[PDB]
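Everything on this sheet refers to the single structure shown next.
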Amino acid sequence: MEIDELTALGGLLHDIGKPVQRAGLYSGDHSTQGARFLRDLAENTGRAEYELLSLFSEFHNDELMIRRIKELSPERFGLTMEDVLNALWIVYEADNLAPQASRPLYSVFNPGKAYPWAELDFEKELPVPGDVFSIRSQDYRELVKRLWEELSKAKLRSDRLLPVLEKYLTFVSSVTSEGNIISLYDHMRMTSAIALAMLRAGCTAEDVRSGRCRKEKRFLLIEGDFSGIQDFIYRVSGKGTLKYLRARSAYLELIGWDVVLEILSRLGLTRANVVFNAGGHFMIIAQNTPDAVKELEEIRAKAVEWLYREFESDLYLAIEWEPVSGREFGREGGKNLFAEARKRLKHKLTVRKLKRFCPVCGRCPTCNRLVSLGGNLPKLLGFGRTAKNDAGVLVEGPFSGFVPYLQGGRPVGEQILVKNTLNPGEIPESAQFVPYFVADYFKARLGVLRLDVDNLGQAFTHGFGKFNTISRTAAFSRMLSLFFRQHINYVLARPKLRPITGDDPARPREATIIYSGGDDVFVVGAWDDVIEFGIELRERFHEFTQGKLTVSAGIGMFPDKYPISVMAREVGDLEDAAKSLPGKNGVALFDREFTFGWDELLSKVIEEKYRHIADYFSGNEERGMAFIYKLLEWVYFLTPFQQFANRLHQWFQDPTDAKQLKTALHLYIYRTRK
Ligand SMILES: Nc1ncnc2c1ncn2[C@@H]1O[C@H](COP(=O)(O)OP(=O)(O)OP(=O)(O)O)[C@@H](O)[C@H]1O
Ligand SMILES: Nc1ncnc2c1ncn2[C@@H]1O[C@H](COP(=O)(O)OP(=O)(O)OP(=O)(O)O)[C@@H](O)[C@H]1O
Ligand SMILES: [Mg+2]
Ligand SMILES: [Mg+2]
Ligand SMILES: [Mg+2]
């Protein structure tokens with residue numbers, strides 16, 4: 001076993017004893033039960049490398065440590081006694097830099113509610129924060145049962161170990177204090193990320209005991225961010241199908257993964273070093289060495305060069321890095337060092353962005369390939385990442401060709417990106433497994449929705465400063481991604497809100513997501529499903545975040561040959577109107593700019609004014625079209641049922657009741673006419 005695998009896997013598995021001990025498997029602390037576990041794993045199956053990795057749990061110089069490394073005889077794995085010792089000290093420091101066994105993981109949005117334990121990657125039914133229900137020993141026993149089975153089967157490799165730990169430890173508290181918001185998965189990968197970085201920075205056991213890795217700028221915080229996305233995605237003509245736009249959006253995800261995996265490859269890191277990769281905006285923990293810097297400088301130049309030659313200024317990737325000490329991953333309490341670091345890095349990226357300078361495409365050959373991919377997306381299981389002009393390459397990024405992995409075909413590549421599953425399954429043993437998750441929902445006018453989280457920046461930096469360490473930032477980012485890449489699927493598949501449309505058979509929405517990720521959604525479909533979807537999505541989000549974040553939205557309606565370019569800008573402007581309301585939390589309903597609170601649109605506009613008109617004009621002779629049109633144009637001169645007219649009259653005073661009413665009348669027209 002190689003020293004870099006030793007360190008990265010040791011960092012992942014150093015804390016494996018915690019569910020073991022919470023299940024009561026053996027006896028002693030988690031350090032003791034974790035080592036016994038991995039040793040049982042080694043001896044039960046035959047993979048001796050689980051023995052050597054049991055040492056990392058056994059900590060977390062002493063006679064006993066030395067004697068123990070000697071018993072293990074690391075030479076049979078091709079390591080020296082000194083090697084294992086340096087790794088054990090490195091992981092020990094990585095864990096430092098990154099009370100009652102029944103406490104669950106508390107919610108990031110309210111440290112008063114908490115998740116019951118659940119396994120990921122199965123009917124992902126919005127595990128949201130309920131009241132404090134301590135976790136049973138027997139829950140952990142079922143956890144350890146699945147853990148053992150999947151650990152038994154998985155390659156002893158970061159790309160295969162990571163997804164097993166994510167599957168089962170995402171809703172396990174890392175430290176059972178109350179109010180703890182860091183999952184055990186988040187802590188393990190952060191430990192692994194920082195330990196591998198320390199190894200690549202050359203940190204030794206001497207640097208660790210001296211405290212030099214806490215003090216000195218041994219790490220880089222790398223941050224990348226695309227700009228120009230709206231022009232890259234939505235600048236297409238009338239020709240340009242919905243399929244074509246979905247491929248366009250999926251292509252940009254590939255372009256960002258190409259850069260990320262090139263950085264990990266070139267610097268010698270693991271997917272664990274990816275703090276997050278959300279909306280074409282990523283953060284990576286790396287070593288601060290001269291070599292790594294000049295790798296980064298070359299990757300950046302290449303990616304920027306490729307982007308400009310492929311699409312000129314239509315799409316720009318800004319990459320920056322910030323040297324930081326291990327101490328700057330954390331707060332030091334009244335220091336807020338990590339927050340300071342993030343804001344220097346944000347300022348550089350800001351600066352880097354100022355330096356940025358076909359019938360469908362504008363500029364087509366890449367447009368031909370996106371149509372092809374557009375056709376294939378219902379059966380696409382993922383993408384093989386390979387040499388640019390290898391066989392099967394459909395589209396290219398700055399560094400690689402991507403081969404579509406289809407339901408029939410055979411996966412091909414050195415990295416295989418696999419869609420919406422943590423199970424590597426089909427792929428070859430040699431391949432680097434890279435799971436990615438996307439909201440891939442797919443069913444007189446059509447409806448277009450843009451929803452976007454209000455003030456997302458401020459929450460990461462201050463918000464509700466509970467996220468001012470690297471691990472809490474990873475925990476916050478991940479929860480958010482869980483909403484926008486998975487939970488939004490369920491809302492489209494199993495909706496419950498149909499005030500406009502009828503309940504009748506519970507039916508999926510007539511809609512397709514063009515993109516959902518980071519903190520933004522772009523959705524099209526039948527115009528009333530799209531309205532009901534925006535509201536129901538906002539309410540799920542409101543319950544998911546316990547009201548600590550809000551969202552604003554735009555819903556436009558459009559004829560059929562309408563250019564997508566104009567559609568996107570027009571709804572963005574409606575979203576602008578909703579953002580520019582004080583307090584943001586709102587929605588511009590239709591291509592005008594009267595704007596409503598979320599709870600007032602549903603309860604007042606929809607379920608008070610609108611169905612007042614709808615109930616009392618149902619299948620009625622004298623067409624409500626006649627009545628509403630002239631009413632859209634004194635009160636008893638204008639003269640319905642006395643009780644019908646009078647409720648209308650009291651609404652037409654001067655309040656906000658008048659303007660909601662007009663939107664409600666507008667709704668009747670669009671629903672009923674023709
Ligand atoms: N693959 C994708 N498809 C569609 N939209 C995406 C994709 N990736 C990111 N986005 C969205 O695009 C938006 C960003 O748009 P754009 O790049 O035009 O401006 P910006 O990123 O705010 O500018 P800057 O990067 O300078 O801050 C984000 O809301 C993000 O959610
Ligand atoms: N899951 C996530 N993890 C980490 N960062 C994210 C995530 N989702 C979005 N972001 C980032 O948060 C920021 C959102 O910026 P945006 O331009 O939408 O403003 P914001 O802070 O919410 O202000 P506003 O309320 O106007 O949207 C961007 O930096 C985006 O890349
Ligand atoms: Mg921009
Ligand atoms: Mg936002
Ligand atoms: Mg946004």
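All positions are counted from 1 along the displayed chain.
Looks like X-ray crystallography, 2.3 Å, at least that's what the header says.
Even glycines carry a Cβ here, placed using N, Cα and C.
Here the residue is the original one, but Swiss-Prot notes a mutagenesis experiment at this spot, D15 to N: Loss of ssDNase activity. Counting Cβ atoms from all protein chains shown, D15 (mutagenesis position) has 25 others lying within 10 Å of its own Cβ.
Between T639 and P640, the deposited coordinates omit 10 residues, leaving a Cα-to-Cα distance of 8 Å across the break. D15 (mutagenesis position) carries neither a helix nor a strand DSSP state and counts as coil.
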